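K.L.:
One structure is given below, represented as structure tokens, and several questions about it will come after.
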Amino acid sequence: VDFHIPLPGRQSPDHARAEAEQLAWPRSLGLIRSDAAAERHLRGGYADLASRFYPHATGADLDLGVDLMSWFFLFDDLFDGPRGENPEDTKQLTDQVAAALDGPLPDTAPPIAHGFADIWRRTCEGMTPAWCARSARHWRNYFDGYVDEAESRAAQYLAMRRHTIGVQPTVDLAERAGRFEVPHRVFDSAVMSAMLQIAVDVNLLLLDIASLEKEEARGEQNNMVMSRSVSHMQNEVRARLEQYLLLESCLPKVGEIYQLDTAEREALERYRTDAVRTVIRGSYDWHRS
């Protein structure tokens, strides 16, 4: 599926290691129990993914992203059954996990939940408060959507799987890992927001053509396709990136506009290249077909 993402692909020089100790965390958290589930997990190349979403994270930082990614797919597995077919139900879990953004949870709490909590802890630990509060809301929306999606008892779809995809939490993570924050003043910008929306959509599209042969065979008929549709999807991605660049260029000017500091300007730059860009190129540098 030849696309048009005029952006350099990166991988964190540490992944070497990372991908090797990747099981450690989840096994201890109870997310992986049988030697089979560990294998299953390895075949997913989640550490390999995180390493592409966070080229700038080396070791202790990279590891976290590996987990977030790692946790992402495990968590999803929990809704592949009939639970993903009844909103009331999914939310029963949703809140147990999401409760971690409020404070410690009773041991009684499932592992998938204790798992998320440990990620959060380390993720939000060391960032400004205003940030965690934001980075959290985002998570909140992620969770919210899994329910709204479970409301299954064209563009209408995006709004739906716009929060479910979980792209933002990932992007957020780039900052978590990169030990830096985009000047909050700009992350709210009409431009940056526009840039982010794209990152999402692009991912939300690439994914749909890869997990197609699977979703086409089974039920789930919400996938963006349901050979021509493929085209205006390959096309849509083109224009999406094509514009991404246009936006990217207005960035410096956006700097003036928000009287951006002598060093906030550098911070934002990190965001463009290490958070928003990667999250796009990386998704692509993963698939096959």
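Chain A is numbered as in Swiss-Prot, which gives 5-157, 166-238, 249-311 for the residues shown.
Using N, Cα and C of the backbone, Cβ positions are placed for all residues, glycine too.
If you look up Swiss-Prot, you'll see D80, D84 marked as Mg(2+) 1 binding site. Annotated Mg(2+) 2 binding site per Swiss-Prot: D80, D84, in sequence order. Among the mutagenesis entries in Swiss-Prot is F76 to A, noted as: Loss of activity. Quoted from Swiss-Prot, the note attached to the mutagenesis of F77 to Y states: 20-fold decrease in activity and catalytic efficiency. Annotation of the mutagenesis experiment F77 to A in Swiss-Prot: Loss of activity. According to Swiss-Prot, the mutagenesis experiment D80 to E carries the following note: 150-fold decrease in activity. 20-fold increase in Km for FPP. Record note (Swiss-Prot), mutagenesis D81 to E: 50-fold decrease in activity. 9-fold increase in Km for FPP. The unchanged residue is displayed. A mutagenesis experiment is reported in Swiss-Prot for this position, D84 to E, and the note states: 2.5-fold increase in activity. 7-fold increase in Km for FPP. Experimental mutagenesis is annotated in Swiss-Prot for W308 to F, with the remark: 4-fold decrease in activity. 2-fold decrease in catalytic efficiency. In Swiss-Prot, a mutagenesis experiment is listed as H309 to F, annotated with the note 17-fold decrease in activity. 5-fold increase in Km for FPP. In Swiss-Prot, a published mutagenesis experiment is listed as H309 to S, annotated 3-fold decrease in activity. One mutagenesis experiment catalogued in Swiss-Prot, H309 to C, is accompanied by this note: 4-fold decrease in activity. Under its mutagenesis entries, Swiss-Prot includes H309 to A with the note: 3-fold decrease in activity.
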K.L.:
Check the mutagenesis positions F76, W308 for other C-beta atoms within 10 angstroms of each C-beta and report the one with the most.
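P.N.:
Of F76, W308, the one with the most crowded Cβ is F76.
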K.L.:
In the three-state scheme derived from DSSP, which category covers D81 (mutagenesis position)?
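P.N.:
Note: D81 (mutagenesis position) is helical by DSSP.
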K.L.:
Counting other Cβ atoms within 10 Å, pick out the least crowded of the mutagenesis positions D80, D81, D84.
P.N.:
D84
K.L.:
If one measures from the C-alpha of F77 (mutagenesis position) to the C-alpha of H309 (mutagenesis position), what distance in angstrom results, rounded to a whole number?
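P.N.:
A Cα-Cα distance of 15 Å.
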K.L.:
Need one number: the Cα separation in whole Å between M238 and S249 across the 10 missing residues.
P.N.:
10
K.L.:
Could you tell me the whole-number distance in Å between the Cα atoms of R157 and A166, where 8 residues in between were not modelled?
P.N.:
19
K.L.:
Rounded to an integer, what is the Cα-Cα distance in Å between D84 (mutagenesis position) and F76 (mutagenesis position)?
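P.N.:
Between the alpha carbons of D84 (mutagenesis position) and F76 (mutagenesis position) there are 13 Å.
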K.L.:
Between the Cα atoms of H309 (mutagenesis position) and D80 (mutagenesis position), find the distance and write it as a whole number of Å.
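P.N.:
Per the Cα atoms, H309 (mutagenesis position) and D80 (mutagenesis position) stand 18 Å apart.
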K.L.:
Compare the C-alpha of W308 (mutagenesis position) with the C-alpha of each of the mutagenesis positions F76, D80, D81, and give the closest one.
P.N.:
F76
